[PDB]
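Notes follow once the structure below has been shown.
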Amino acid sequence: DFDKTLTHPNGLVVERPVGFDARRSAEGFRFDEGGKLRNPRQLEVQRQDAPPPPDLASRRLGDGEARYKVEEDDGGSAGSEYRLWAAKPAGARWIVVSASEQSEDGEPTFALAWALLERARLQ
Amino acid sequence: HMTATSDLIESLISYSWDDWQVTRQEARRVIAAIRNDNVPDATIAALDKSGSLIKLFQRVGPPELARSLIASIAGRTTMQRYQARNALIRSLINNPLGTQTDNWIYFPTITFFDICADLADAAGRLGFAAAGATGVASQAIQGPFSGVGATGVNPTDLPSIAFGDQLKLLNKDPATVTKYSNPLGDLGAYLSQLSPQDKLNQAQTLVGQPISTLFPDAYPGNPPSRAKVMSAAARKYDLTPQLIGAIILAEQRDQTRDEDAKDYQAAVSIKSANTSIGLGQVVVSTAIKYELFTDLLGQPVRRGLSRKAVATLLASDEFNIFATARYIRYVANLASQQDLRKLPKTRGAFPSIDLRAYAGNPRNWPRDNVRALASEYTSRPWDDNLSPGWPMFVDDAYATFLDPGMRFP
Ligand SMILES: [Ca+2]
Ligand SMILES: [Ca+2]
Ligand SMILES: [Ca+2]
C-alpha cells in the first residue's frame, strides 16, 4: 500500500503510495496514480501553518482527530468530481491532505488519502 | 443493509435451539464467516441494527472461541469498530468472564478487544500484517538457544515449574538458581564452538519462523515472520533489522526454555518479579517506564494495562520486537545527548565511538557505536560502567546478520 519514505526540507515526512508517482511541491508532495488511467486518483500532502477553516466535520483518525470536508461538483462521463480536504494538528502546525477522484456511484471513501494523512508527520 | 455474512449469522442465531449458547460447531462457522467477509463493517452494522450483535457475543461461550470471535471482529472492523466494542460491553453484564482465562487472564475482555483492534491497525499501517515463514523452529529444550527465539514455544505456554523447583528458587538454592538463569558464562567459548554455518542457521531459525503471538486472530491470515516484524520496527525507529536481530540473537543464545518459564512465571506470581522477558529480554518496569508499546497500542489502552498484563505482552513476539527496537532507539538517542568527556571508561573501551552518529541510522554508525550500545542494552545505559563481554558477543551476532545469506522482507 505504501513504499518509500519521503522527506521535505520543511520537515514533512510521509510515505509514497504504491503505484503512484511522487513530486515535491512548495510545502509537501503531490501524488498521481500511475499509468495513464481514465480516472486516476490525485493526492497532495502539505505542511501548513494556518489552521483549518472553523466548524468543519471531525472524525477520529488513528489516535487523534482530523477536520475535513468533502465537496462535489459536475464532472463528466466518468462521474461527478469529488474532493476531500482534511487536516490534523502537528504540534503548533498542521498537516493537510487534499485528494480527488471522480465517481458515478456516490461519494468515494478516500481511504488512501485518509491513510496518507494518518501516517504523515512533521519533524 | 444486510450482508451475505449478516444474513448467515442471523440465520444461525435464529435457528439455534438454546437461546443462551450456540454450539461449538455453530460458533466455529460464525468465526469463519467473519474472517472471510469482504464487507466486515457493513456486517457489524447490520448485526447491531437487528440486535443480533449483542446476541452473538452473549452466546459464544467457551473462552477460546470468544477470543477467536472477538479478535477477528476487532481486527477486521474500521468504521464500525465502536459499535462492536459497545455491543461487547453490553454483553459483559451476563458474562463477567469473557476472554479472561488461561494465558489471557491479565486482560479484561474489553482490553483484549482493544489490544486486538490496535495490533491489527498497527500491523496494517506499519507493514507486518502478513509474512510467509522462511525458517523452522528448534526442538531444543535445554541449553543455550533453547528459549522462544529458537523454539517458538511461547513462555506463557510452558508448564508450571515443578513445585520442588519453585520452592528452591524462592529459597535461592544455588543449583536451582543456575538451572533457571542465563546459561552462558564464557561468551567467547560458546561462539567458538559454532561453525559459520551453525551461526547462520541460528539467525535464520530466529528470524524465519512465525511470531509466537498471543493474538493470532488479530491478523488477516497466519501470523507474520519475525523478520517481517523486525523490518517494520526497524523502519519505525530508524534502525536496521540486522541490528535488532543481533541484539535479539545474543539474548536468545543466553536464554533457555527454563529461563523463559522462570522469567514469565516469576513476573506474574505473587512476587510480581521484575524479570527480563521474551525475545529481547525486556525488563517489565522498563517497558512501563519508557512506554515501550507506544507504537502498537493507543495511550488509553496502555495506561490501563496492569503490570502482569505488560509482562504477558512481553511474551508475545511482535510486542516484544517493537519494545526491543523502541528501547534500542531510546538508548541511542540518550547516547547522543551525552558528554564523552564524562564517559572516560566508555571512550577507553570504544575509542571510535561517535555520540552524534547515534541520532541517525545504524548504517552510518561506527562499529564502536554498536559495541557500546550492546554494553548499554544489557546494563544500565550511559553510566560509564560497561559489560566486558556483551559487546563482542553482540558484535559477532551482528557480523552474522551482515552475511550475504540473510535477507529481510
Ligand atoms: Ca537470558
Ligand atoms: Ca530473563
Ligand atoms: Ca552501563
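These residue numbers are counts, starting from 1, taken along the chain as shown.
Yeah, the Cβs are placed from backbone N, Cα and C, and that goes for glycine too.
Among the features that Swiss-Prot reports, Ca(2+) 1 binding site is placed at B:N182, B:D254, B:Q255, B:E259, with the record citing experimental evidence. Positions annotated as Ca(2+) 2 binding site by Swiss-Prot: B:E376, B:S379, B:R380, B:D383, B:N385. For the mutagenesis result B:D19 to A (Swiss-Prot position 18), the note given in Swiss-Prot is Significant loss of membrane-binding affinity. Here Swiss-Prot notes a mutagenesis experiment, B:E26 to A (Swiss-Prot position 25), with the remark: Significant loss of membrane-binding affinity. For the mutagenesis of B:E251 to Q (Swiss-Prot position 250), Swiss-Prot gives this note: Displays significant diminished activity. The structure shown keeps the original residue. Among the mutagenesis entries in Swiss-Prot is B:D263 to A (Swiss-Prot position 262), noted as: Complete loss of enzymatic activity.
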Inset, instruction - Around ligand 1, within a Cβ distance of under 6 Å, which of the recorded positions B:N182, B:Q255, B:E259, B:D263 show up? - result: B:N182, B:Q255, B:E259
Legend entry - Euclidean distance between Cα atoms of B:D19 (mutagenesis position) and B:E376 (Ca(2+) 2 binding site), Å: 59
Legend entry - Proximal but sequence-remote residues of the same chain as B:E26 (mutagenesis position) (Cβ under 8 Å, at least 6 apart): B:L12, B:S16
Inset, instruction - Select the closest residue to B:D383 (Ca(2+) 2 binding site) from the following recorded positions, measuring between CA atoms: B:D19, B:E251, B:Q255, B:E259. - result: B:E251
Legend entry - For B:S379 (Ca(2+) 2 binding site): DSSP state (helix, strand, coil): coil
Inset, instruction - Could you tell me which three-state DSSP class B:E259 (Ca(2+) 1 binding site) falls into? - result: helix
Inset, instruction - Could you work out which of the recorded positions (B:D254, B:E259, B:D263, B:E376, B:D383) has its C-beta surrounded by the smallest number of other C-beta atoms within 10 A? - result: B:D383
Legend entry - CB-centroid shell, 8 A cutoff, Ca(2+) 2 site B:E376, B:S379, B:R380, B:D383, B:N385, site residues removed: B:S375, B:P381, B:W382, B:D384, B:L386, B:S387
Legend entry - Count of other CB atoms lying within 10 Å of the CB belonging to B:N385 (Ca(2+) 2 binding site): 12
